[PDB]
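> Input: one structure, supplied below.
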Amino acid sequence: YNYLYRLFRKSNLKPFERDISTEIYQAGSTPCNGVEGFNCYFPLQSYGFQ
Amino acid sequence: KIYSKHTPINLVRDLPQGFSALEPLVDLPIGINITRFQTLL
Ligand SMILES: *[C@@H]1O[C@H](CO)[C@@H](O)[C@H](O)[C@H]1NC(C)=O
């Protein structure tokens, strides 16, 4: 699980754009206020290579 | 990227109406994003 990819963003990366920022992704009308919930999710996922 | 020029002047109030082209000093592969800046003195 040391290897991860971003699953959510407001808009696509431009050519060679890099974006570490760890903000919890608000998908819906309800804000995250720093934690997951109703239509709100952590920005990354992992391949979990087996 | 960065460019510059220097010149002597006589008028003190604001920029002297004339022409003199700026030449490059630096290019960097920064990747970082700029939206704001400030002067240091
Ligand atoms: C710079 O960063 C902001 C987020 O802080 C982003 O919204 C904006 O689109 C970026 N600007 C450029 C020119 O990529």
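Per Swiss-Prot, chain B residues shown: 202-242, in order.
For this deposited structure, the header notes the method as electron microscopy, 3.2 Å.
Backbone N, Cα and C atoms are what each Cβ position is placed from, and that goes for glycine too.
OK, Swiss-Prot features for this one:
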MUTAGEN   B:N234 to Q  Increased resistance to neutralizing antibodies
VARIANT   B:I210 to V  In strain: Omicron/BA.2.75
VARIANT   B:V213 to G  In strain: Omicron/BA.2, Omicron/BA.2.12.1, Omicron/BA.2.75, Omicron/BA.4, Omicron/BA.5, Omicron/BQ.1.1
VARIANT   B:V213 to E  In strain: Omicron/XBB.1.5, Omicron/EG.5.1
VARIANT   B:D215 to G  In strain: Beta/B.1.351
VARIANT   B:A222 to V  In strain: 20A.EU1
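Map these features onto the structure and tell me what's around them.
Counting Cβ atoms from all protein chains shown, B:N234 (mutagenesis position) has 8 others lying within 10 Å of its own Cβ.
A C-beta separation below 8 Å, combined with a sequence spacing of at least six in one chain, links B:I210 (variant position) to B:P217.
Non-local neighbourhood of B:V213 (variant position): empty, since no residue in the same chain at least six residues away has a C-beta under 8 Å from its C-beta.
In the three-state DSSP reading, B:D215 (variant position) counts as coil. Taking Cβ-Cβ distances under 8 Å and a sequence gap of 6 or more within the same chain, B:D215 (variant position) has no neighbours at all.
Following the DSSP three-state reduction, the secondary structure of B:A222 (variant position) is coil. Counting every protein chain shown, 6 other Cβ atoms lie within 10 Å of the Cβ of B:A222 (variant position).
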> Could you measure between B:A222 (variant position) and B:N234 (mutagenesis position) for me? Cα positions, answer in whole angstrom.
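Distance (Cα to Cα, whole Å): 27 Å.
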